[PDB]
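Data block below; observations after.
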Amino acid sequence: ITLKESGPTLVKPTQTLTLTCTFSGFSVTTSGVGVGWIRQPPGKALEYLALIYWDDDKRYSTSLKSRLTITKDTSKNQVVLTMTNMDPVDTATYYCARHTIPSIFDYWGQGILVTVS
Amino acid sequence: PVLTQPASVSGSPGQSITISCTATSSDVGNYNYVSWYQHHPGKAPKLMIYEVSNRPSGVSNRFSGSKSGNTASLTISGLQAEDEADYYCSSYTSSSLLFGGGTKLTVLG
Amino acid sequence: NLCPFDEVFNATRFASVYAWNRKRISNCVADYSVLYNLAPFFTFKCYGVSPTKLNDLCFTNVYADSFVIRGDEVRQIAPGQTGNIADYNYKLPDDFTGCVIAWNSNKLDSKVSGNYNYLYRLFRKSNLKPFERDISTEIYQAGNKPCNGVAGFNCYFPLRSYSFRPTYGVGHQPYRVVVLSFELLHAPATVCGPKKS
Ligand SMILES: *[C@@H]1O[C@H](CO)[C@@H](O)[C@H](O)[C@H]1NC(C)=O
């Protein structure tokens, strides 16, 4: 079970952020299994952003719902998250992780650091 | 709807320590899905405990947990020098899921 | 030729209660030994037959009816019961013979902000007869005026969602229910337990 994260490391203010997660070792097209995104700004606690399920149901953080969009492509095991109107304060390490009910997240990827400047 | 944790926990090698995570509201409902993560700098967060007291495979029996009231506790016995990490708790709420403030564990020696 | 209970109890998708799913079981050897490890096995009760003597009898017609309901609605799936599910979604006959199996499936069916894919019927003109299914989604008139599809006053959409969440206490959590109806009588039988000749 592996998950890898790729995308732009450097973004500028008012631009749009995009990150693409590649997973293997499992399929997302099963009951009770989804993929979500978490971010961690420096020196701070983990923050939940978005979650997508096997049936294409989509959930977002209650404060960032108006900025986040998540989609999936099951033909090549991709999950894509976009975040519009990037602010300088939105600098964090982003993580892609597998989502289940009894355990909220597991098999976390190494993460990708994105700087807004 | 904020999970509260102690900023820092200390202890000597070989003894047992407790890291708590207490709910501040009832939005958590049954609060029966509490997860604990071990985060080492430069590494992906690892799942140590889930569903309050269950362990994943590949996890030492030194890690266990339980509930009382609306507070969950992570117990680490046989404290080792390799246990220095930021520990996080996570649970569900009415419309989302939340992570705790994060506890920094320091091992003396 | 083992009997394919696997496709009934270990299915990846279950039907909503308003449109319960039935499939026929025949021409197989049915051991009831295998389906005792699906769960803690919260409910398992039989009518007219002992649960312990199933692997001793042979049946003529076996059907498996599956659906998803709330935990505190599981009590309505029995002969002589009344409430909501019993009357508008899934009715059993007073002389029912068979077994009712149910287990807690929160870990599969619940979602972070509510699973709205499971529907049940709230409004109907009359009660259902045993083993009837009402699929129609036509608008219900509760008043003396023809609302003509308009969900205004005294006019309702028949179906509602369960909205299942991980934070719910037991009774509001989703349960998967499978009802195995039997026909045990003098007719030629087809589904026998695992015995030698
Ligand atoms: C469903 O799958 C589990 C896990 O393999 C198995 O133990 C159980 O017996 C299966 N159910 C049936 C009816 O075979």
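Chain C uses Swiss-Prot numbers throughout; the residues present, in order, are 334-530.
Placed from the backbone N, Cα and C atoms, the Cβ positions cover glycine too.
Straight from Swiss-Prot, the features:
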- C:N343 to Q: Reduced viral infectivity (MUTAGEN)
- C:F490 to L: Increased resistance to neutralizing antibodies and human covalescent sera neutralization (MUTAGEN)
- C:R346 to T: In strain: Omicron/BQ.1.1, Omicron/XBB.1.5, Omicron/EG.5.1 (VARIANT)
- C:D405 to N: In strain: Omicron/BA.2, Omicron/BA.2.12.1, Omicron/BA.2.75, Omicron/BA.4, Omicron/BA.5, Omicron/BQ.1.1, Omicron/XBB.1.5, Omicron/EG.5.1; complete loss of interaction with host integrins (VARIANT)
- C:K444 to T: In strain: Omicron/BQ.1.1 (VARIANT)
- C:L452 to R: In strain: Delta/B.1.617.2, Epsilon/B.1.427/B.1.429, Kappa/B.1.617.1, Lambda/C.37, 19B/501Y, Omicron/BA.4, Omicron/BA.5, Omicron/BQ.1.1; Contributes to cellular immunity evasion and increases infectivity (VARIANT)
- C:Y453 to F: In strain: B.1.1.298 (VARIANT)
- C:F456 to L: In strain: Omicron/EG.5.1 (VARIANT)
- C:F486 to P: In strain: Omicron/XBB.1.5, Omicron/EG.5.1 (VARIANT)
- C:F486 to V: In strain: Omicron/BA.4, Omicron/BA.5, Omicron/BQ.1.1 (VARIANT)
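Locations of recorded Swiss-Prot features on the structure.
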residue : record               : CB count, 10 Å
C:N343  : mutagenesis position : 9
C:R346  : variant position     : 11
C:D405  : variant position     : 13
C:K444  : variant position     : 20
C:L452  : variant position     : 19
C:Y453  : variant position     : 23
C:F456  : variant position     : 15
C:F486  : variant position     : 10
C:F490  : mutagenesis position : 13
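Taken in sequence order, the recorded positions C:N343, C:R346, C:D405, C:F490 that lie near ligand 1, meaning a CB under 6 Å from one of its atoms, are C:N343.
The closest partner of C:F456 (variant position) among the recorded positions, by CA position, is C:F490; the full candidate set was C:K444, C:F486, C:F490.
C:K444 (variant position) and C:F490 (mutagenesis position) are 24 Å apart (CA-CA, integer value). For chain A, the nearby recorded positions by a Cβ gap under 8 A, listed in sequence order, are C:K444, drawn from C:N343, C:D405, C:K444, C:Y453, C:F486. When the Cα of C:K444 (variant position) is compared against those of the recorded positions C:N343, C:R346, C:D405, C:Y453, C:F486, the shortest separation belongs to C:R346. Using C:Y453 (variant position) as the reference Cα, a 10 A cut-off selects none from the recorded positions C:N343, C:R346, C:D405, C:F486. In this structure the alpha carbons, written CA, of C:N343 (mutagenesis position) and C:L452 (variant position) are 21 Å apart. In the three-state DSSP assignment, the secondary structure recorded for C:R346 (variant position) is coil.
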